[PDB]
Amino acid sequence: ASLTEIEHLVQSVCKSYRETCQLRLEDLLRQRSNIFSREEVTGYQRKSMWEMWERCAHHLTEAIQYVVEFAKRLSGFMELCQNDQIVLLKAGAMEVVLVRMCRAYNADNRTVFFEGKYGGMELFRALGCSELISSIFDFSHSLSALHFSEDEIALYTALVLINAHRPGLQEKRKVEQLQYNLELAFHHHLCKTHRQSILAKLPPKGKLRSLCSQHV
Ligand SMILES: COc1ccc2c(n1)CCN(C(=O)[C@H]1C[C@@H](CC(=O)O)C1)[C@H]2C(=O)Nc1cc(F)c2c(c1)C=CC2(C)C
């Protein structure tokens, strides 16, 4: 792979992301002004934990399906073996969802997009786990600080998935091949866009995985 070939990979990954992002960035930002009323918030808080779990579990399952679609469209993911493809997605899909979530988070008012409008963390009071929820809001808030480009998310979340340190892989060498090219793609693009400053500020990939191991 030469350097013009790396730009095809970058473009490819950015378009796979564009297709599989579920929520359009334009739409998310326009909806920010559309925020749940105190009456509506109370409505959600009045609900059973069980109903909130079903709604949340539904919406996030859908979210995972979109990540799987993304992965399927990455160059050479489908060329991996079946066991490896599952290991990578089992370990990485939820992590990608958590990173993608920062686009739906408005740091001005500490709110997140949920069922058509923006709500604070008190929306999910019924679930009875503010530990998990504030820490999801905190993580989203810190990624908000970076003002991630769409392409930066695409490239970064591709590297979240394609990680040859996941235990269970049968073809480590094959997955390193992709990881290494994707790393070059990411680093190259950050040079092209004078955004090398963000490498020092991305969260550690240990800490991405530890907030999902606790999740479960
Ligand atoms: C990852 O990027 C994102 C970010 C937000 C959402 C999605 N994906 C998926 C779709 N989605 C929707 O609301 C759907 C649009 C559909 C049709 C409609 O009505 O427009 C309804 C969002 C969502 O699920 N919000 C959500 C869920 C959730 F579980 C939590 C939080 C927030 C914050 C704390 C927790 C409890 C973790």
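The residues of chain A that appear here are 265-480 by Swiss-Prot count, in order.
Positions of Cβ are set from backbone N, Cα and C atoms, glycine also.
According to Swiss-Prot:
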- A327 to F: Completely abolishes transcriptional activity (MUTAGEN)
- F378 to Q: Completely abolishes transcriptional activity (MUTAGEN)
- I397 to N: Nearly abolishes transcriptional activity (MUTAGEN)
Surrounding CB atoms that lie within 10 Å of the CB of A327 (mutagenesis position), all protein chains:
18
Taking the Cβ of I397 (mutagenesis position) as centre, how many other Cβ atoms lie within 10 Å?
18
Given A327 (mutagenesis position) and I397 (mutagenesis position), what distance in Å do their CA atoms have, once rounded to a whole number?
17
Quick one: what's DSSP say for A327 (mutagenesis position), helix, strand or coil?
helix
In sequence order, what residues of the same chain, 6+ apart, have a Cβ less than 8 Å from the Cβ of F378 (mutagenesis position)?
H323, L387
For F378 (mutagenesis position), which of the three DSSP-derived states applies: helix, strand, or coil?
strand
